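A short write-up of the structure that comes next.
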Amino acid sequence: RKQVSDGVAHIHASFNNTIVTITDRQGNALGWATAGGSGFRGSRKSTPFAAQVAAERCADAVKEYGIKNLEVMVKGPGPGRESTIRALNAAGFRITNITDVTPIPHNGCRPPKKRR
Amino acid sequence: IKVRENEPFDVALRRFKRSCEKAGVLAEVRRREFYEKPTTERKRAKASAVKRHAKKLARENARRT
Amino acid sequence: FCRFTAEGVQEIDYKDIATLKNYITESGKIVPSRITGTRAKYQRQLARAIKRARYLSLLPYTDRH
Amino acid sequence: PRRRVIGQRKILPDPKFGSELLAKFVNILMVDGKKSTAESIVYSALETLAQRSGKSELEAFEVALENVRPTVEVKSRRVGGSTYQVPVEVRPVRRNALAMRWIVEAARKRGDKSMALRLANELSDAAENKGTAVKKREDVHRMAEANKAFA
RNA sequence: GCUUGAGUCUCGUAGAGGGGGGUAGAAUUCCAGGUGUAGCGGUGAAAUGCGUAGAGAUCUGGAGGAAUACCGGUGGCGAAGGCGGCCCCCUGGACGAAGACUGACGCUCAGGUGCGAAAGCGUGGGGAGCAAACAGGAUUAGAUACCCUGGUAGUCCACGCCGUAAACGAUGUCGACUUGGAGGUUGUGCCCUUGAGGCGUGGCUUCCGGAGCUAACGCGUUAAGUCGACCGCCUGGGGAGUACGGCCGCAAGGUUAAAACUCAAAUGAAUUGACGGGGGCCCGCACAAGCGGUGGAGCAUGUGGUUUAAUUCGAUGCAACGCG
RNA sequence: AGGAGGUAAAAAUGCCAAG
């Protein structure tokens, strides 16, 4: 193992599913866990609780690296956000800084027409 | 958007993204160009704004509170 | 509620990054005229000033650069 | 109902030894308003369990409650579109009252000889939590914990 | 002749007005690579789809096309259609101040000519994202649909064509006159700019409302008020903006535009109801929380049906069926 | 006062009835 101390937690809180990827500072991924992997196939993965267990299931996937300092990068509309950060704080990580990297275009691509 | 405040963290309390978007530009560009329904939903957004401004300046009757 | 160059008269120049920093937010977006109480003439003026200053990298477009 | 939030009843305590919680238990065992028949079953099953348990009557009884006393249960609530099951915490007055019901329906399914023998068998093996009465409590906790996503 | 109408000059101001050429950042997709591990994606829920050939996630690098977040506002400009990043070049119109000038040069306009959203058509490009058609998966009695996964034409550019729209303030243009209030926006004068003020005066614009008008709704100095000039148009509904003919068009079609026959109505605004898979509030063993039943069995009894010489008549969703 | 949301915010199907 490389045993890095400071790392970055990325959170892809989409409307249907949430993906918690913990990387190093450079961006190389170390481990991840989603709401679909924790069970909860269907409507249950779109809830804040499945985001919470996805972050916990990602915390013990990087126990072999000994990360102690996490900077959170949340991205997405989903209900994951304000619950999957609290699961990292209870997991025994020091939250150095939070930021949202939610990709907002400066108006151009045509979005879909969908859902009458 | 970006949050540190650097010493006494203890709690998220991100009003910061709510002070800019938090959903408002993202639950808008989720779909549906429409290209003219903005022009009509902006209009009733203004029409309901100026009607309640006419309403709050027309509350004084008695109503016996 | 307060004012701007309606009293401290100006014909806004984009190179005055000290004054222009007051009229963007922490994410770099232009703050609306309903907040600062700027006259609509000058809000058009500093919108062109900020848009020029973003081009010369004197002001950032976002905070995520 | 719609309007009334009515206060509960006034149960008189048990005549053998004064306890409303046992007195509530004989009502759930009762059928057809025959209370003297049901009290005959309770006392004859509590004494033949207190010999097997060693503990005296009430404390031998109430220890068999916590193995069937639940703590969360599902309810079918609709707020958005289609309806799903939310696990809710059981209020304490209901909590043992739901436990007493699960026992006497488990004892009624028991294939023993008499109701006194049936209920004493069910109330004893629930103190070692192996009966079907605890299996009701385990299966209400499984589907509650399967639906822990809703709170 | 005259100067008020109309116009010219001087000086400024505001503006997504137009045409051309540059360039900017955000994002999507693709391409390549690093890390990394079993899912991702999607939905009411699913599946199709994508993924151990290592996706999704994350990071770096690149290539492309298209649109311009925030400003942004019943804000602005334009004859209308319309027009939003920034910068330059070319260019139109509007408005204001203070004067000067021309001297009725004006208004309207059939035919005519020009402009004219989107879709479409022609030729040549371009093609990220969306997406008719189409395909697959669902849903469903069926589902040629809504929903999902893909996806060609198209959307973009150049140059022609089409010439239509709920092209709408469903309100032709021009002029005059006739109480008010609150705003927005853009000029300008004067005074103590003494300070964001005070006082005026123009242009455009939003809302409310008086008289008046209107069938009513409503309009209400930006009139649907009071008048004048000119133009377009209407004459019951259906047949029908169709047929035929002409003209126009590459075509799709447009434009002009009937009749036979048929009905005694079609329609407008408002009113009281009822209803809504509209909204708010509330109630009832209505649901929920419970307990005991019925539906199975055997009888009792009533009805339907069938049968009979007759099975007397009546009661028939709830509110007939141990009912008269 | 306007703005944003909130276990939450919906959207599964749901045809017909004759003078």
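Following Swiss-Prot, chain D shows residues 2-152, kept in their order.
Technique stated in the header: electron microscopy, 2.9 Å.
Heads up, the Cβ atoms here are built off N, Cα and C, so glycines get one too.
Per Swiss-Prot, the features are as follows:
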MUTAGEN   D:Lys36 to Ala or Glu  Defective in ribosome assembly
MUTAGEN   D:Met116 to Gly  Significantly decreases affinity for its own mRNA
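Here the C-alpha separation of D:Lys36 (mutagenesis position) and D:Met116 (mutagenesis position) works out to 14 Å. With the fewest other Cβ atoms inside 10 Å of its Cβ, the least crowded of the mutagenesis positions D:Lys36, D:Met116 in this structure is D:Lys36.
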